[PDB]
Amino acid sequence: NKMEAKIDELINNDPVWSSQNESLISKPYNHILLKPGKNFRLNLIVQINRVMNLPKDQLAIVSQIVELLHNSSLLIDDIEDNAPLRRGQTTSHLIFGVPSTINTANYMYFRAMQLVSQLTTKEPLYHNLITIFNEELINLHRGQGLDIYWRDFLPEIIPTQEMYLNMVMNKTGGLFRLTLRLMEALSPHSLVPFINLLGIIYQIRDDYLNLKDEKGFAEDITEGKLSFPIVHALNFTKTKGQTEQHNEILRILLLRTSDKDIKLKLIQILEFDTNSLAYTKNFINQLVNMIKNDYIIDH
Amino acid sequence: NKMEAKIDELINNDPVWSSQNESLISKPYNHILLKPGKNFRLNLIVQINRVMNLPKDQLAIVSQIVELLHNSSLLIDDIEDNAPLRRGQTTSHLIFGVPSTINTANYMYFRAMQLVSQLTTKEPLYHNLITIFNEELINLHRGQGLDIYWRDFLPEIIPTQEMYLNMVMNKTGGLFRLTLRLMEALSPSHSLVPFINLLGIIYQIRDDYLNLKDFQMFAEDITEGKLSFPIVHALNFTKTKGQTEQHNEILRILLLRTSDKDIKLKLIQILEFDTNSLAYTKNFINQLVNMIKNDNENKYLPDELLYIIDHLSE
Ligand SMILES: O=P(O)(O)C(O)(Cc1cccc(-c2cccc3c2oc2ccccc23)c1)P(=O)(O)O
Ligand SMILES: O=P(O)(O)C(O)(Cc1cccc(-c2cccc3c2oc2ccccc23)c1)P(=O)(O)O
Ligand SMILES: O=P(O)(O)C(O)(Cc1cccc(-c2cccc3c2oc2ccccc23)c1)P(=O)(O)O
Ligand SMILES: O=P(O)(O)C(O)(Cc1cccc(-c2cccc3c2oc2ccccc23)c1)P(=O)(O)O
């Protein structure tokens, strides 16, 4: 009969997937492309290439891979932080919903992975590009897992500066290392230590500017993040016996508040009571002087 | 002095990660392991192996891969359907939160991928295994993305039965094909892929059917507004017969995202008395199983397998 014949045809062919289908599920992703991201990224990749010297067409693919992983990971990051804005517009998950956004972001992680084989035909080198991809993706999720856990289960764990830096080495260092390691493996004195330093500077600076200044006003406070200035402050208050301030910092973080005055109060506690903002600014300058007093690093 | 020296050490070493850090991010995953569920998956693998003959240690790994992807995919599946229960207990995202559960599930996807790399060191075969893994994960997400889309954009698109089957081929068939293709690529010793595709289709339709049938005998699929196989039949049946009020009433209840049992029973009544969608589905599953039962030639089958098939019969 015809039903059996049609079922037979179905199971003997590859799953049917159309262009229209590809478009429908790409919506959460297409939305974040509507706004440009730091364009100075292909900029960073172009700099590092002065040293790696990859051929233009191979470099392009590395760039596409990292751009894709980066843009899609932001979709997930914003769900995980329940963020309202990204690149000055509403986050995808508030528009298309959390379910679609998770699935689309995860879909793009595997599309990124598929691009890797466009880099080489040589089994050995391929094997190493894949291992690098797998390793850093593992590191990336270990660090983000720690960051989310500390924030969502606060005050169960109050991280020390040491713990925060290790989380960053996993998370933000993971994407910087991913980009550098792929290029070093493709290139015809590794820069890994230098790229780890850059990732840390970047994350701490990112935490700092969030309070010093589109994602909204000091949105890291609304999200309750254990940011670099917050970690210094929680440890500073514990160490100095400032019991009341230590507890009020925790309380404000736990409110997940959008109240601008409450956020401003916390920011001035970091300014005048714990001097965490100045501590952070100096810490950043000290890391930068590690490069300078030893060009990309200029941002 | 000191700070700089601590930073030098940090950036020159691999990222620090401990056993304690591993236990913390594994919490959402271990929770679902608290109940084994219908873990007889290891059985289908173990059985298919009688034809594939993979050495016991490679078989263990394929096994771990399948268990990891399947377990972590339910963590994500439950967040995507906002499900309250899984394997009889509160879903992980409701205990550990949506953020940690997504991250933990995604972490396990990559730990599964790293196991793939440990199946062989033959560089060519390795590339093939990675290609299979990559291809099926992509089909899986396309299928799940389409199922979610219809559900969340309802009533913009009402899929037909043919559309539903293509979605299922991508989604459900993705993990069955993934296990089978890996096993087949590894075998020392006609693909069983067509057979496994059919199994995945039977499995999913049967799953849609029992979700409504066990309630007739939670029916969370109704609360989620899912375009399940019986609901798809019911929507196209009412459209075809020009039954406007019934068509609309089915949409209204799905759109309600209701957990009110009397309303859920009302949709089931519609399916039972107006469209006869449950009898239709039962019969459709029977016709699929019979394609295996009457495969005298063994066009699809290589007995322990047929038993499974007949079991799935409704
Ligand atoms: O892309 P966006 O400008 O939205 C932003 O994520 C900037 C950013 C934050 C963190 C990491 C990166 C980053 C780091 C390393 C490499 C690359 C990054 O972004 C891209 C894009 C394209 C290629 C490589 C990278 C960019 P944002 O915090 O300013 O929103
Ligand atoms: O570190 P922040 O989250 O503060 C930020 O830099 C963005 C960011 C930087 C580096 C990594 C990630 C991130 C977060 C969640 C998941 C993943 C991330 O990066 C990858 C890459 C590939 C897969 C998953 C993830 C986000 P921001 O642009 O939101 O300021
Ligand atoms: O794991 P649970 O027992 O929780 C459940 O997913 C049922 C189930 C149990 C075991 C395996 C599977 C399953 C699902 C999709 C694909 C495959 C499954 O098992 C195998 C084995 C070999 C290949 C593919 C699959 C489903 P449930 O729907 O009853 O919650
Ligand atoms: O298809 P249903 O959601 O009805 C169910 O069969 C479970 C299921 C089967 C097959 C695939 C999936 C699924 C859903 C979302 C994401 C992913 C799924 O399977 C994988 C494997 C690997 C990565 C992601 C996913 C879920 P159930 O046990 O919840 O009834």
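Each position is counted from 1, following the chain as shown.
Just so it is clear, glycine is given a Cβ too, placed from its N, Cα and C backbone atoms.
Look at Swiss-Prot and you will find A:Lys38, A:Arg41, A:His70, A:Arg87 tagged as isopentenyl diphosphate binding site. Counting every protein chain shown, the number of other Cβ atoms lying within 10 Å of the Cβ of A:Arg87 (isopentenyl diphosphate binding site) is 17.
The Mg(2+) 1 binding site feature in Swiss-Prot is assigned to A:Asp77, A:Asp81; the stated evidence is experimental evidence. Listed in sequence order, A:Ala83, A:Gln144 are the same-chain residues six or more apart from A:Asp77 (Mg(2+) 1 binding site) with CB atoms under 8 A from its CB. In the three-state DSSP classification, A:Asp77 (Mg(2+) 1 binding site) falls within a helix.
Feature annotation from Swiss-Prot assigns Mg(2+) 2 binding site to A:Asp77, A:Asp81.
Counting Cβ atoms from all protein chains shown, A:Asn210 (dimethylallyl diphosphate binding site) has 21 others lying within 10 Å of its own Cβ. The secondary structure of A:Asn210 (dimethylallyl diphosphate binding site), as reduced to three states from DSSP, is helical. Residues or ranges marked as dimethylallyl diphosphate binding site by Swiss-Prot: A:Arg86, A:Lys171, A:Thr172, A:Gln203, A:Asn210, A:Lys215, A:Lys225.
What Swiss-Prot notes for the published mutagenesis of A:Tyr109 to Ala (Swiss-Prot position 107) is this: Reduced affinity for isopentenyl diphosphate (IPP). A:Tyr109 (mutagenesis position) counts 20 other C-beta atoms within 10 Å of its own C-beta, drawing on all protein chains shown. DSSP assigns A:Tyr109 (mutagenesis position) to a helical segment in the three-state reduction.
Listed in Swiss-Prot as a mutagenesis experiment, A:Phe110 to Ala (Swiss-Prot position 108) is described as follows: Reduced affinity for isopentenyl diphosphate (IPP). Cβ-based neighbour count (10 Å, all protein chains) for A:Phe110 (mutagenesis position) stands at 21.
For the mutagenesis result A:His141 to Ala (Swiss-Prot position 139), the note given in Swiss-Prot is Reduced affinity for isopentenyl diphosphate (IPP). Taking a C-beta cut-off of under 8 angstroms and a sequence separation of 6 or more, A:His141 (mutagenesis position) has no same-chain neighbours.
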Whole-number Å value for how far A:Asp81 (Mg(2+) 1 binding site) lies from A:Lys225 (dimethylallyl diphosphate binding site) (Cα to Cα): 9
Other same-chain residues whose Cβ falls within 8 Å of the Cβ centroid of A:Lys38, A:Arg41, A:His70, A:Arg87, the recorded isopentenyl diphosphate site, in sequence order: A:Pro36, A:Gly37, A:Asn39, A:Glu67, A:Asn71, A:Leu74
From A:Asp294 to A:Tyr295, where 24 residues lack coordinates, the CA-CA distance in Å: 13
Rounded Cα separation (Å) that holds between A:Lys215 (dimethylallyl diphosphate binding site) and A:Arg87 (isopentenyl diphosphate binding site): 7
Nearest recorded site to A:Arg87 (isopentenyl diphosphate binding site) by CA-CA distance, among recorded positions A:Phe110, A:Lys171, A:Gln203: A:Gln203
Nearest-integer angstrom distance between the alpha carbons (Cα) of A:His70 (isopentenyl diphosphate binding site) and A:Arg86 (dimethylallyl diphosphate binding site): 13
Cβ-Cβ distance under 8 Å to A:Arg41 (isopentenyl diphosphate binding site), same chain, at least six residues away: A:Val66, A:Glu67, A:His70
